Amino acid sequence: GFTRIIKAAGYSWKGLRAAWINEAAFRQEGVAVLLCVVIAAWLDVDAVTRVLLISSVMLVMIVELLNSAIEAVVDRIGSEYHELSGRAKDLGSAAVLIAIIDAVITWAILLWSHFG
Amino acid sequence: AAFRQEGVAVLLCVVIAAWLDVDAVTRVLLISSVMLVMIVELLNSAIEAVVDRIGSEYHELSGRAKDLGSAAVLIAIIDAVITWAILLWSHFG
Amino acid sequence: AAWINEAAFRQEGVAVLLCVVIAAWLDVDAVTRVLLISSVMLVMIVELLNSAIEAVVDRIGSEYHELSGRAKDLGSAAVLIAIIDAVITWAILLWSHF
Ligand SMILES: CCCCCCC/C=C\CCCCCC(=O)OC[C@@H](O)CO
Ligand SMILES: CCCCCCC/C=C\CCCCCC(=O)OC[C@@H](O)CO
Ligand SMILES: CCCCCCC/C=C\CCCCCC(=O)OC[C@@H](O)CO
Ligand SMILES: CCCCCCC/C=C\CCCCCC(=O)OC[C@@H](O)CO
Ligand SMILES: CCCCCCC/C=C\CCCCCC(=O)OC[C@@H](O)CO
Ligand SMILES: CCCCCCC/C=C\CCCCCC(=O)OC[C@@H](O)CO
Ligand SMILES: CCCCCCC/C=C\CCCCCC(=O)OC[C@H](O)CO
Ligand SMILES: CCCCCCC/C=C\CCCCCC(=O)OC[C@H](O)CO
Ligand SMILES: CCCCCCC/C=C\CCCCCC(=O)OC[C@H](O)CO
Ligand SMILES: CCCCCCC/C=C\CCCCCC(=O)OC[C@H](O)CO
Ligand SMILES: CCCCCCC/C=C\CCCCCC(=O)OC[C@H](O)CO
Ligand SMILES: CCCCCCC/C=C\CCCCCC(=O)OC[C@H](O)CO
Ligand SMILES: CCCCCCC/C=C\CCCCCC(=O)OC[C@H](O)CO
Ligand SMILES: CCCCCCC/C=C\CCCCCC(=O)OC[C@H](O)CO
């Protein structure tokens, strides 16, 4: 049961590693998310505000990774132009963008509310 | 078609949240939970696009992929309903 | 349909379910309760999407491709981030609660 955990953790690290190595944009996003978590962790806010600040940027990373898994599947099927290939990447990018706008807005609402 | 009725769904939820006199935290939760449903539906549709891209022939793993996807959407929606029920109950408590 | 039978989902699902039951009984304010519940729901959502990705990969066939491994690894990383987010959420909110 905890043999599945080890194996799964190993796959997870490989995914993070590959995402980091292969694109500057993912590394820069990773920097942004880590800076936000650190800032949230040190900010003088209540616990529920702290969790909202942290979990909104975490969600960006989650959807980013899920969208990148979709892209890899699409690219696996081939370099071919295909209507559903394009559509699959369009839907997934849209998801990523919603998560990001949500994080940004969540941060602006709460920090403005905090007035600091 | 079934895409913009979802856009109306969320805009209506945003209008309600705006209209209700709740604090910033409550409003973020109300709206986030609806936006998660949207994120999950889009990721699900992406997966369905990929499945249909491989072939429109039936295959156990194709059915499996779509049903797991749709189960994800259902959980997100249950999560939204729970969120709205709990926060409104507390607001009007 | 046929996936809820398997040991892997049964185990993941029961953990999430227990956490929701516990969150429902805790003496916490409303916003705290919502965050405890949706953080573990999110783990279940992401696990379900990860498995959906795995199924599409396996659907393509058994021949290994670098990008097939990558899709599964990336899906697994998302699950890990959702789980860390759940643990952080419960720790921050219930630290305050004891
Ligand atoms: C509480 C925050 C949890 C983390 C959320 C954001 C995580 C973002 C990226 C994860 C780090 C991946 C690092 C992989 C890595 O450093 O390998 C690269 C190395 O081989 C050469 O630089
Ligand atoms: C693409 C944008 C990503 C940028 C990531 C880093 C920026 C994140 C948040 C911006 C606000 C940071 C400054 C807030 C702050 O440190 O105030 C602390 C102050 O209240 C303590 O007295
Ligand atoms: C306060 C510092 C950042 C806060 C979040 C903690 C870091 C979480 C994830 C980042 C991965 C830790 C760094 C691992 C690393 O350096 O990579 C080693 C890599 O070369 C091995 O292949
Ligand atoms: C991988 C990185 C782990 C993520 C780190 C998240 C840590 C989050 C918060 C740490 C500090 C919380 C602030 C302490 C605090 O709330 O003090 C107020 C409390 O003592 C009042 O009773
Ligand atoms: C101030 C007056 C505003 C009038 C519009 C109010 C908003 C009305 C309805 C919002 C739509 C949400 C419905 C989605 C829902 O709850 O579950 C849908 C799901 O069960 C079916 O797939
Ligand atoms: C306030 C309670 C939670 C609100 C849920 C937020 C998400 C809103 C709508 C999700 C489902 C909308 C209905 C569309 C759907 O999934 O079923 C198809 C059918 O209803 C035709 O559109
Ligand atoms: C100071 C860090 C604060 C939070 C750390 C808590 C970490 C607790 C558990 C980490 C998760 C252990 C591995 C789980 C795992 O392998 O993921 C499942 C796969 O990724 C997909 O099925
Ligand atoms: C990546 C897409 C980003 C989209 C633009 C982000 C919009 C930024 C702020 C809009 C916030 C709406 C009002 C929120 C509020 O009450 O105060 C916000 C503060 O005045 C600004 O820090
Ligand atoms: C993760 C998504 C986060 C986005 C939700 C945060 C805010 C979203 C849209 C802004 C709508 C805010 C309306 C609140 C408002 O109208 O002001 C209340 C005043 O007291 C009366 O108008
Ligand atoms: C999309 C979810 C829709 C769920 C609707 C739940 C009911 C919401 C509000 C009930 C309205 C009836 C009472 C209205 C009220 O007393 O105050 C309304 C305030 O004037 C708004 O600022
Ligand atoms: C699906 C069947 C629908 C049945 C509708 C009738 C249900 C009657 C009452 C249910 C609402 C009770 C919620 C009250 C509650 O739990 O909140 C407590 C507050 O936090 C403190 O007042
Ligand atoms: C079939 C059950 C009804 C499902 C929809 C509502 C259930 C939502 C949460 C389950 C119970 C956990 C909440 C208990 C509760 O309402 O406590 C009061 C809140 O803290 C404030 O509203
Ligand atoms: C009391 C706070 C708990 C917060 C974290 C809730 C975790 C909920 C579910 C965790 C499920 C992790 C399993 C992930 C996975 O893919 O591996 C399955 C293995 O069988 C792990 O046992
Ligand atoms: C999966 C088993 C391991 C679980 C480890 C849970 C705790 C480890 C890391 C949690 C990260 C946050 C620490 C708690 C914390 O920040 O409390 C500070 C304040 O007292 C709460 O706001």
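Shown for chain B, in order and in Swiss-Prot numbering: 30-122.
Note that Cβ sites are derived from N, Cα and C of the backbone, with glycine treated the same way.
The active site, proton acceptor annotation in Swiss-Prot covers B:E70. What Swiss-Prot says about the mutagenesis result for B:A31 to L is this: 93% decrease in activity. A mutagenesis experiment is reported in Swiss-Prot for this position, B:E70 to A, D or Q, and the note states: Loss of activity. Here Swiss-Prot describes B:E70 to C as a published mutagenesis experiment; the accompanying note says: 50% of wild-type specific activity. Here the residue is the original one, while Swiss-Prot reports the published mutagenesis B:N73 to A, Q or D with the comment Loss of activity. Listed in Swiss-Prot is the mutagenesis experiment B:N73 to S, annotated as follows: 51% of wild-type specific activity. Inactivates wild-type subunits; when associated with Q-15. Annotation of the mutagenesis experiment B:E77 to L in Swiss-Prot: 51% of wild-type specific activity. One mutagenesis experiment catalogued in Swiss-Prot, B:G84 to P, is accompanied by this note: Loss of activity. One mutagenesis experiment catalogued in Swiss-Prot, B:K95 to L, is accompanied by this note: 54% of wild-type specific activity. Under the heading of mutagenesis, Swiss-Prot lists B:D96 to E and annotates it as follows: 76% decrease in activity.
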When the mutagenesis positions B:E70, B:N73, B:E77, B:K95 are compared by other Cβ atoms within 10 Å, fewest goes to B:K95
Measuring Cα to Cα, tell me the gap between B:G84 (mutagenesis position) and B:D96 (mutagenesis position) in whole angstrom.
-> 17
Could you say whether, by DSSP, B:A31 (mutagenesis position) belongs to a helix, a strand or a coil region?
-> coil
Cβ neighbour count (10 Å, all chains) around B:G84 (mutagenesis position) is 10
For chain A, give the subset of the mutagenesis positions B:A31, B:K95, B:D96 whose C-beta is less than 8 angstroms from one of that chain's C-beta atoms, in sequence order, otherwise 'none'.
-> none
To the nearest whole angstrom, state the Cα distance for the pair B:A31 (mutagenesis position) and B:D96 (mutagenesis position).
-> 19
B:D96 (mutagenesis position), number of other Cβ atoms within 10 Å = 18
Chain C interface subset of mutagenesis positions B:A31, B:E70, B:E77, B:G84, B:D96, CB distance under 8 A, sequence order, none if empty, is B:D96
Listed mutagenesis positions are B:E70, B:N73, B:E77; which of them have CA atoms within 10 A of the CA of B:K95 (mutagenesis position)?
-> B:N73, B:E77
Once the chains shown are all counted, how many other Cβ atoms turn up within 10 Å of the Cβ of B:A31 (mutagenesis position)?
-> 7
